[PDB]
Amino acid sequence: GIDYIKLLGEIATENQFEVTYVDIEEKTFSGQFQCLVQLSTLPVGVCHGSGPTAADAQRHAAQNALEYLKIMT
Amino acid sequence: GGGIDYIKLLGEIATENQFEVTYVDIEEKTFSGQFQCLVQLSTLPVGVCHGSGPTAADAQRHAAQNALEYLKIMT
Amino acid sequence: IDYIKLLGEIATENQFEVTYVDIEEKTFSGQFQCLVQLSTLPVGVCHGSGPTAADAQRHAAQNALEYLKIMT
Amino acid sequence: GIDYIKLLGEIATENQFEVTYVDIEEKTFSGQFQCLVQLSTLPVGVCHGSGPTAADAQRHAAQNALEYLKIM
């Protein structure tokens, strides 16, 4: 049948949205599978960090992002 | 044993400002050989759309169908 | 069960808004489709189908009650 | 040894994005000068730098932005 997943993909990107599928584990009352589709605006910012370990790189990245948010409200 | 806990602070501030934080560990190293991480900042989704079906795939297809109808209403 | 009444009661209690939108165009199989929006955070959106506009709305409310369970 | 600030500027010109430096008034935990550099890429890339002088902090932010542009 009509591929809504693909069509949604086209229309969402074309309107600058991102699409995230979440499969829910709990069924409906009638025993059916449930899915949530998230529409997001394009992300705000990508902040960079580097360090001697992956942990340090992550933590430095967070450092950068804190400062960025402190400045961009 | 100390220092500043950036991941926790970033967590808190992001939350009060309604952002979600995603850590991405990068494959390549810097020139001096150090690890790289990207922190991606995104907002709470505009809409979360629901779908149900007899199979997980159907639940996905119905969820998409709903999202398309919703997108029509906001565009 | 009257799902529209129950959804409305849950909304007034938990202080959010419920907006029904009767989609003018029909589904691929030619049925009445309705959309319900919850002013939750994030905003919740569910879909309903049926032989009348009333049935579509009830099914949308029904699904909205499912959505709320998912999100505690 | 290398002009990172200049190099980043040039890359910004040919890729048609802007580069903005912000000197942060608070020092880091260890007491160093702090700098943020923003790239008006989509999404906006943001890099941080640190040093004994504000100037070194800028040079390190630009250098990190060069590392950043190689992985986007």
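Numbers here mean position along the shown chain, with the first residue as 1.
Cβ coordinates are placed from backbone N, Cα and C, and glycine is handled just like the others.
Look at the domain 'DRBM 3' (D:3-71): DSSP puts its residues at 27 helix, 21 strand, 21 coil. According to Swiss-Prot, the feature domain 'DRBM 3' maps to D:3-71, an assignment based on sequence analysis.
The Cβ of D:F29 (mutagenesis position) has no same-chain neighbour under 8 Å that is 6 or more residues away in sequence. D:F29 to A (Swiss-Prot position 419) appears in Swiss-Prot as a published mutagenesis result, with the remark: Strong reduction in Dcr-1 activity.
Quoted from Swiss-Prot for the published mutagenesis D:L36 to R (Swiss-Prot position 426): Decreased binding to Dcr-1. Sequence-distant contacts (6 or more apart, same chain, Cβ under 8 Å) of D:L36 (mutagenesis position) comprise D:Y21, D:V22, D:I24, D:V46, D:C47, D:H48, D:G49, D:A61.
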